[PDB]
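Reading through the structure tokens given below for one structure.
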Amino acid sequence: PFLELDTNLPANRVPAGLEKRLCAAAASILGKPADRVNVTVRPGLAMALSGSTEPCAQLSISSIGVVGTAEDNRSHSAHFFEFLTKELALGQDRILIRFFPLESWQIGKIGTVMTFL
Amino acid sequence: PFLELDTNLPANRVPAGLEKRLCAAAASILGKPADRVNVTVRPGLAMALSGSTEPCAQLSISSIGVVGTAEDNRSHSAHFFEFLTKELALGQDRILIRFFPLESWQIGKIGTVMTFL
Amino acid sequence: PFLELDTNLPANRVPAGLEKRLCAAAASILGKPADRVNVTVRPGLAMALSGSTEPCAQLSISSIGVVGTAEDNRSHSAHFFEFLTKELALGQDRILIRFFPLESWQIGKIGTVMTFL
């Protein structure tokens, strides 16, 4: 899966090693191997969330098969909010997540697409 | 709604308070409350737009219900171009927008999804 | 088309002029004019790819008409991997691509949408 986290927290208020811990977390939550989890963190941005510029973060999660339903995204959201709130020292009102299903033909890897792997 | 603005303008050529003004602007344009508008600005990037690396900006807008049609996106585009051209001191040839419909089951908030709120 | 490249390579390990060369490359690969190619490079990010925080890059490609099939995305992936591996001095295991079809009503340009141009 592919995780992208935007935050207006400066890099020095984003705890060291967060991207690796987020790989582990997403493995457990999503039921995917940690060695196929991709994480991108973009700190120090100018953000408003819910109209407010206090510290906040935006998580996008894209994956094949597992982020397409309300009922399991509810579970995923619960777990990622627990992880991120404590990691970033943010309240639940300062984080939002978006979920994006992908298909095999959309993912380029080793010079081909996953359709053929 | 969710706005993401990438620019190769350095942060010190992006006017202070732009993210809050963009919340207000997007409220009026999209017909959504300002306190549910999210803005992310990513300045100082390396960009080419239309093959050219002069100052430019890319706006992405994602929302439920209101960014799914050509006829209303035409109106939205008009208004956001007016706002951004003057805010960033960019010509209309240096900005592009992409619109992305979302569904309730895609948006994680307060540890659940909007399907259940 | 719209290209977005995230990398944990610091800006000073991203070769000068990469965004313009990527315009040219994407023109040839995708069969689109270079003057309608948009490139955004976001360097110096915190990333893990495949669970690993070594140098890596993520490419997103969005376009009308040409990134919707497995068979042609396989070709596109091949060409972009060749370009990026050598440009960024990254191995094929350190790059991934995602492809996103767009429709005319999604693209805001010159204050309208492409549906009407």
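Residue numbering in chain A adheres to Swiss-Prot, whereby the residues present occupy positions 2-118 in order.
So how was this one determined? The header says X-ray crystallography, 1.8 Å.
Every residue gets a Cβ built from N, Cα and C, even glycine.
The mutagenesis experiment A:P2 to A is recorded by Swiss-Prot, whose note states: Loss of enzyme activity.
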Neighbourhood of A:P2 (mutagenesis position), C-beta criterion under 8 angstroms, separation at least six: A:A27, A:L31, A:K33, A:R37, A:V38, A:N39, A:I62, A:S63, A:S64, A:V67, A:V68
DSSP-derived structure type at A:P2 (mutagenesis position), helix or strand or else coil: coil
